[PDB]
Amino acid sequence: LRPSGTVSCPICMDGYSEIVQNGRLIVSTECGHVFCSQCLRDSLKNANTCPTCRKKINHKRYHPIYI
Amino acid sequence: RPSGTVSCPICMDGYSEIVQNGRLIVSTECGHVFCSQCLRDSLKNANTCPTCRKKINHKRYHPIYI
Ligand SMILES: [Zn+2]
Ligand SMILES: [Zn+2]
Ligand SMILES: [Zn+2]
Ligand SMILES: [Zn+2]
């Protein structure tokens, strides 16, 4: 059982207290998707995208300049 | 309220009260959580997080060194 309206990680299936009492953090992507810190890091080892919605969660900070 | 409560500290509305009435839970980049409406309201007159006061309005311009 995984009630709607509760904080949990969809990867490891751990709830809020299980996550924080083990020394992990709750994290969010910028697209609003919530994970535990360990699961999202493990995910980003094999992919640059959000596990949930697959939006790119890397951002390279450079841009064209027009002289 | 207690650890694991998703609520806005400004209006004090709990999770259910926020999302069911067309607002959203929002987080600043500094990890601080509010309802969409209270955070937006605060950002109309200040550029900083209401909780930790980190500046959270970026500057989409910068020097270029040529
Ligand atoms: Zn997890
Ligand atoms: Zn996402
Ligand atoms: Zn609020
Ligand atoms: Zn903050």
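Chain B is numbered as in Swiss-Prot; the shown residues are, in order, 129-194.
Structure method, as recorded: X-ray crystallography, 1.8 Å.
Just so it is clear, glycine is given a Cβ too, placed from its N, Cα and C backbone atoms.
Same-chain residues at least 6 positions away in sequence with a Cβ under 8 Å from that of B:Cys136 (mutagenesis position) are, in sequence order, B:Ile146, B:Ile153, B:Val161, B:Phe162, B:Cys163, B:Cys166. Under the heading of mutagenesis, Swiss-Prot lists B:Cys136 to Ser and annotates it as follows: Loss of ubiquitination activity; when associated with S-139.
Residues annotated as Zn(2+) 1 binding site in Swiss-Prot, with experimental evidence given as evidence: B:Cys136, B:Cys139, B:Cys163, B:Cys166. In the three-state DSSP assignment, the secondary structure recorded for B:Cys139 (mutagenesis position) is coil. A sphere of 10 angstroms centred on the C-beta of B:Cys139 (mutagenesis position) encloses 15 other C-beta atoms.
According to Swiss-Prot, the mutagenesis experiment B:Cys139 to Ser carries the annotation: Loss of ubiquitination activity; when associated with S-136.
Following the DSSP three-state reduction, the secondary structure of B:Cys180 (mutagenesis position) is coil. Annotation source Swiss-Prot lists Zn(2+) 2 binding site at B:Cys158, B:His160, B:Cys177, B:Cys180.
Around the Cβ of B:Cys177 (mutagenesis position), 19 further Cβ atoms fall within 10 Å across all displayed protein chains. Swiss-Prot lists B:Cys177 to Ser among its mutagenesis entries, and the accompanying note reads: Loss of ubiquitination activity; when associated with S-180.
The number of other CB atoms found within 10 A of the CB of B:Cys180 (mutagenesis position), across every protein chain shown, is 11. In Swiss-Prot, a mutagenesis experiment is listed as B:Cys180 to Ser, annotated with the note Loss of ubiquitination activity; when associated with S-177.
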Quiz item: Name the residues of the same chain, 6+ apart in sequence, whose Cβ is under 8 Å from the Cβ of B:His160 (Zn(2+) 2 binding site)?
Solution: B:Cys177, B:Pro178, B:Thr179, B:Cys180
Quiz item: Listed recorded positions: B:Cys139, B:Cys163, B:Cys166, B:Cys180. Which have a CB under 6 angstroms from an atom of ligand 3?
Solution: B:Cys139, B:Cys163, B:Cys166
Quiz item: Setting B:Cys158, B:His160, B:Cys177, B:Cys180 aside, what same-chain residues sit with their Cβ within 8 Å of the center of the Cβ atoms that define the Zn(2+) 2 site, listed in sequence order?
Solution: B:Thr156, B:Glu157, B:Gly159, B:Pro178, B:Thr179, B:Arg181, B:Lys182, B:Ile184
Quiz prompt | B:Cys139 (mutagenesis position) and B:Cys158 (Zn(2+) 2 binding site), distance between Cα atoms, whole Å | solution = 20
